[PDB]
Protein chains: 2
Amino acid sequence: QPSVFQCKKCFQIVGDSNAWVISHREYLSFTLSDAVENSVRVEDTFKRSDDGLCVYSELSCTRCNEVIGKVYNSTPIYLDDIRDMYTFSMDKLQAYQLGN
Amino acid sequence: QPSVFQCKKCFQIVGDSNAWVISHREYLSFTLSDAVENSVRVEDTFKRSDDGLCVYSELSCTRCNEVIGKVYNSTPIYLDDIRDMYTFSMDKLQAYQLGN
Ligand SMILES: [Zn+2]
Ligand SMILES: [Zn+2]
């Protein structure tokens, strides 16, 4: 049964499992191939990762302007699958699993 | 593909399809056999239907106190399928269909 993902603050649906790619328990994050277009804004600034191998732009929630994850623009070879995809911080989102 | 239903005001998920019973095109409403536990509050007043064949109590969104529908407590025999069941007003809700 699929889950839907929401901003924790305002409760805007950012996207669902189904468009899921991969999770990183190390990073405390998960990555979707797709997101709700109006719910999410990728910011117009490139920031250094902490490591700092990667380059990303923040994605903010459209409703409450929380920084809820990252779009990774440049990556090493091993982090290619999260590149140009929607990476959400677990800390910032909640999941609703459907019934039945 | 399933949908998920939220209050229009606060974005609280009140329930998903799958727990759906029936829809009425005439009155802008639909009916679910289930709702999210603390999502919804059924009020302490018995009100007459518009006809008024039925008796209902209002259901309110827990977070924002919007009247988003009705729990029909008493019905004629043909409207038994919606009795003791969660009837949401379409006007007060919004749907999110899952992708893929
Ligand atoms: Zn938000
Ligand atoms: Zn609400």
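In order, the residues displayed for chain A correspond to 19-118 in Swiss-Prot numbering, which applies throughout.
Structure method, as recorded: X-ray crystallography, 2.6 Å.
Just so you know, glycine gets a Cβ as well, placed from its N, Cα and C.
The domain 'Mis18' annotation in Swiss-Prot covers A:20-116. Taken through DSSP, the domain 'Mis18' (A:20-116) splits into 12 helix, 48 strand, 37 coil.
Just so you know, the Cβ of A:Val22 (mutagenesis position) picks up 23 other Cβ atoms within 10 Å once every protein chain is counted. A:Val22 to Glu appears in Swiss-Prot as a mutagenesis experiment; the accompanying note says: Abolishes self-association.
Feature annotation from Swiss-Prot assigns Zn(2+) binding site to A:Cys25, A:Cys28, A:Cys79, A:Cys82.
While the structure shown retains the original residue, Swiss-Prot records the mutagenesis experiment A:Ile31 to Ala with this note: Abolishes self-association. Loss of function. Long-range Cβ contacts of A:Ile31 (mutagenesis position) within its own chain (separation 6+, distance under 8 Å): A:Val22, A:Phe23, A:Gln24, A:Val54, A:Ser57.
Under the heading of mutagenesis, Swiss-Prot lists A:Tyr90 to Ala and annotates it as follows: Loss of function. Within 10 Å of the C-beta of A:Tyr90 (mutagenesis position) there are 21 other C-beta atoms, taking all protein chains into account.
Using a 10 Å radius centred on the Cβ of A:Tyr114 (mutagenesis position) and all shown protein chains, the other Cβ atoms total 20. A:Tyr114 to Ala or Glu appears in Swiss-Prot as a published mutagenesis result, with the remark: Abolishes self-association. Loss of function.
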Environment of A:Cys25, A:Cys28, A:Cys79, A:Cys82, the listed Zn(2+) site - residues of the same chain whose CB lies within 8 A of the CB centroid: A:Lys26, A:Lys27, A:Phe29, A:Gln30, A:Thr80, A:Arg81, A:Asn83, A:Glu84, A:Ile86
Candidates A:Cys25, A:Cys28, A:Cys79, A:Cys82 (binding-site residues) - the one closest to A:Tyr90 (mutagenesis position) by CA: A:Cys79
Pairwise Cα distance for A:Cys79 (Zn(2+) binding site)/A:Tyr114 (mutagenesis position) [Å, integer]: 17
Short-range recorded positions relative to chain B, from A:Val22, A:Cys79, A:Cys82, A:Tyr90, with Cβ separation under 8 Å: A:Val22
